[PDB]
Amino acid sequence: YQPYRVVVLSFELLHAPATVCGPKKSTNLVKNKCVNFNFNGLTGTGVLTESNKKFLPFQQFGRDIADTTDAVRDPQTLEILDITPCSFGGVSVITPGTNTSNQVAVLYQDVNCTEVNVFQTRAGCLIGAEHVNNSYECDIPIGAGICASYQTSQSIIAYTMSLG
Amino acid sequence: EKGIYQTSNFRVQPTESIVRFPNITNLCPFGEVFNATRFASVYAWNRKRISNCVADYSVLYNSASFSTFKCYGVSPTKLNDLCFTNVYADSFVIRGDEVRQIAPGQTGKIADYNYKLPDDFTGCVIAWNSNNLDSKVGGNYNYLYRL
Amino acid sequence: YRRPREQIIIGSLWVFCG
Amino acid sequence: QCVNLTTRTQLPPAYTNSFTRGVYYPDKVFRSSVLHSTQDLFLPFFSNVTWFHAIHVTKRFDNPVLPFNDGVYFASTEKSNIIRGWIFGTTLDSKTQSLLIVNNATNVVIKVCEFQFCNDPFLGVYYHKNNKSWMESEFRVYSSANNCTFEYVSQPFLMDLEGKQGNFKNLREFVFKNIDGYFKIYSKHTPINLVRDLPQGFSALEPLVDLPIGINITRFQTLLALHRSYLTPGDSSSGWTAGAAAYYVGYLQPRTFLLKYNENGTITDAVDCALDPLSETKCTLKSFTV
Amino acid sequence: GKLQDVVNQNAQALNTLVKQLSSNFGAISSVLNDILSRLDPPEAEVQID
Ligand SMILES: *[C@@H]1O[C@H](CO)[C@@H](O)[C@H](O)[C@H]1NC(C)=O
Ligand SMILES: *[C@@H]1O[C@H](CO)[C@@H](O)[C@H](O)[C@H]1NC(C)=O
Ligand SMILES: *[C@@H]1O[C@H](CO)[C@@H](O)[C@H](O)[C@H]1NC(C)=O
Ligand SMILES: *[C@@H]1O[C@H](CO)[C@@H](O)[C@H](O)[C@H]1NC(C)=O
Ligand SMILES: *[C@@H]1O[C@H](CO)[C@@H](O)[C@H](O)[C@H]1NC(C)=O
């Protein structure tokens, strides 16, 4: 016979705006790291960094010419951050003939490979081949005027190819 | 043979997952309906409209201050992130033996003549002891229910 | 009252009528 | 206490041309130094818009009931803030939900209730004798409010509320839309110095507030502020004057526009792709210079 | 104009290739994560196809 204070909760959807909603979570901000971002209405991957854009007060999203997300406003802070796609590229194996040697050099194309001897070039960066100041004819083309060859007790060298 | 061949596609993997949501400030007035000093009678149960606010059912589920927490049509741990157009909160006083009759498909004096739930009723029910507040020395006669 | 199913998706057809 | 207003002279409304007006931001996306083509409800360039006038001189006080097809572009060339708010709905007989927006002398009121609107709703501003100032003294908008679904009141503030005898010096623009139960309002204020006619130039209306309402918005009605004083004796039906006030009404249509964004992300120009063949060339080439 | 037209043609081809990623092609949505999260794999397989 003890009195019980009861509450009855009813929920329904009337093909109407979701006036009532529940929160999921929130995390601390991370910059200069390839992360999977979640925001008010977009999800994806990319590298977030401090920007210098001029978003309007009512605007929250950024789009480039090709209609790809560029910058996103922070929901909890009046700060706007550019989104740079996480680095990617092709992996090219530079080798002489297998009958010559088994030493190979690897070219990570179009990446600043401080993120991946090591030689940085305009076609990516060449790992496994040493850079020399001499100039020869092009044996194995790499790009941007750089060629590689199996010369000098032997290794793979990277030089600027000589026109003649 | 001697030459350069493309073999793979290098790409940096994401280190971790980051989630950012807007500041929680438009909290629903659940603290008032659940802690009201006085409540309406069984036959004149009041209906409270809750809308245009953010609701937190996780704290209510983990509050551990409610004797009975039964959900119909939805899991108690699944509606935390789910959204509804309108929220209805009906609160009244029910006898200890009558608390089991507040459910869809039930039959009884209060169920049939005071408050009838739909056969396809959805939501959750809240119930907790109130003998230390709704009972007084000499008898409390402020609650009316139809017979 | 009882409402058509085309208008309510999640909730029950029955609505407040007191 | 709903009342009727008599001694009103009915005249055909004037018409004015929209010289590149009614352009608003279609979304909350920032774009810099690009040209974007959007298919949204816009006000067509160089279109006749109904002109409503209010003056005494004649007893001109225009506030009819106007349809709501898909959207409304609202302007107000005012010097003393006479036009205050708007009332929406379908029947206004308490059987259907109605939307009400009023900026009274204290707060702006936005609410949705099944109001029983009066035949001729208005706001009464009276020049009291105790103090030499103008302020609201009557509230004759609706009659009853059985139930309410939404109601919002902003922070208190004050306005001049004085009937300046000069010329129009402020321009207020508004766009109202409703899709999938979302009531959206855009607005912008531009300083002007003119007597009549809609000013030239370009202006992009930034978003103001979004209202999730979900009704049947069949039509709407506008409101004004009435001047009443002992200098014009009379009853509640004739003892009143409207003052120097004017506003325009323009309807939105589904059109395709080529929006131009500057370096800082502000819309600076636009092209109506269905105006003339030159605009068709501009839209097809996605450029402003051909 | 010859060199400029070559550059313009290649740029237009690349831009159209990029913009073709925002098309539904009869699917529910162009975003792959959206269709992955909204629906279960056994039914979303046809949209992904
Ligand atoms: C959101 O809440 C945090 C909590 O301290 C606060 O620091 C922050 O300023 C809030 N956001 C805004 C925009 O004020
Ligand atoms: C590559 O990274 C180095 C840092 O080691 C930096 O100095 C250089 O500017 C970067 N180059 C490019 C093209 O980003
Ligand atoms: C090439 O010459 C530069 C200076 O011109 C020097 O810094 C570098 O060490 C030289 N490298 C080799 C492999 O000789
Ligand atoms: C105003 O006049 C109209 C004309 O028919 C009438 O229907 C309405 O009831 C009147 N209202 C008042 C308040 O006199
Ligand atoms: C954009 O903002 C900068 C910041 O001062 C300003 O110098 C420039 O004139 C602006 N561009 C306009 C107004 O078109």
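Numbers in chain B come straight from Swiss-Prot, and the residues shown are 309-455, in order.
Using N, Cα and C of the backbone, Cβ positions are placed for all residues, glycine too.
Looking at Swiss-Prot, the entry for natural variant B:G339 to H says: In strain: Omicron/BA.2.75, Omicron/XBB.1.5, Omicron/EG.5.1. Summarising the environment of B:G339 (variant position), the number of other Cβ atoms within 10 Å of its Cβ, over all protein chains shown, is 10.
DSSP gives B:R408 (variant position) a helix state. One entry in Swiss-Prot concerns the natural variant B:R408 to S. Its note says: In strain: Omicron/BA.2, Omicron/BA.2.12.1, Omicron/BA.2.75, Omicron/BA.4, Omicron/BA.5, Omicron/BQ.1.1, Omicron/XBB.1.5, Omicron/EG.5.1.
Quoted from Swiss-Prot, the note attached to the natural variant B:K417 to T states: In strain: Gamma/P.1. Cβ-based neighbour count (10 Å, all protein chains) for B:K417 (variant position) stands at 12.
Where Swiss-Prot documents B:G446 to S as a natural variant, the accompanying text is: In strain: Omicron/BA.1, Omicron/BA.2.75, Omicron/XBB.1.5, Omicron/EG.5.1. Within its own chain, B:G446 (variant position) has no residue 6 or more apart in sequence whose C-beta sits under 8 angstroms from its own. In the three-state DSSP assignment, the secondary structure recorded for B:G446 (variant position) is coil.
One mutagenesis experiment catalogued in Swiss-Prot, B:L452 to R, is accompanied by this note: Increased resistance to neutralizing antibodies. Decreases HLA binding to NF9 epitope. Increased binding affinity to human ACE2. Close to B:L452 (mutagenesis position) in the fold, though at least 6 residues off in sequence, lie B:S349, B:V350, B:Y351, B:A352, each with a CB less than 8 Å from its CB.
Among the natural variants in Swiss-Prot is B:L452 to Q, noted as: In strain: Omicron/BA.2.12.1. B:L452 (mutagenesis position) carries neither a helix nor a strand DSSP state and counts as coil.
Distance from the CA of B:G339 (variant position) to the CA of B:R408 (variant position) is 25 Å. DSSP gives B:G339 (variant position) a helix state.
Each residue contributes its Cα atom, and for B:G339 (variant position) and B:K417 (variant position) those atoms are 31 Å apart.
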